[PDB]
Amino acid sequence: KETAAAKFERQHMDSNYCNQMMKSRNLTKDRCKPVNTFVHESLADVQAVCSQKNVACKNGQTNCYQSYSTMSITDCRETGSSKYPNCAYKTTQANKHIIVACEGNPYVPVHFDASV
């Protein structure tokens, strides 16, 4: 079964598109998930964010880190009409700074906190 680091990679890394990829990565095979972000950078450059700018997470914990540069991301957002089993997503491409929460040794991303 997956570690938190593995789940982050399956759900968010990818070095209409949202309907296809949300299904492919087992996010909407048995539920419709409201929002998810995919990052189109290399895994190692996303892992590198865990030693970049330390910031507080949305929940006030302090193990979150913001990337120095913007990264290519696709936001997937359920339409107002979406209902299981027919999940439906709005796809929005953007280049944004990402904020991830990191844990473990190696210190790697385990949650996507936000993009800016």
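Chain A uses Swiss-Prot numbers throughout; the residues present, in order, are 27-41, 50-150.
Every residue gets a Cβ built from N, Cα and C, even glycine.
Residues or ranges marked as active site, proton acceptor in Swiss-Prot: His38. For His38 (mutagenesis position), applying a Cβ distance below 8 Å and a minimum sequence separation of six or more within one chain yields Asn70, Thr71, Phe72, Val73, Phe146. When secondary structure is read from DSSP and collapsed to three states, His38 (mutagenesis position) falls in the helix class.
Sequence annotations record features per position, and here Swiss-Prot assigns active site, proton donor to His145. DSSP gives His145 (mutagenesis position) a strand state. For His145 (mutagenesis position), the same-chain residues lying six or more positions away in sequence with a CB closer than 8 A to its CB are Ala30, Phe34, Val134, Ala135.
All protein chains shown were included, and the count of other CB atoms within 10 Å of the CB of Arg111 (substrate binding site) stands at 16. Per Swiss-Prot, the feature substrate binding site maps to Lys33, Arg36, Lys67, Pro68, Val69, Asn70, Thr71, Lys92, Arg111.
Here Swiss-Prot describes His38 to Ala as a published mutagenesis experiment; the accompanying note says: Loss of activity.
Looking at Swiss-Prot, you'll find the mutagenesis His145 to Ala noted as follows: Loss of activity.
Gap in the deposited chain: 8 residues are missing between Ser41 and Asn50, whose Cα atoms are separated by 18 Å.
In this entry, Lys33, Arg36, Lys67, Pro68, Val69, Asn70, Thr71, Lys92, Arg111 make up the residues listed for substrate, with the farthest two CA atoms of the set 22 Å from each other.
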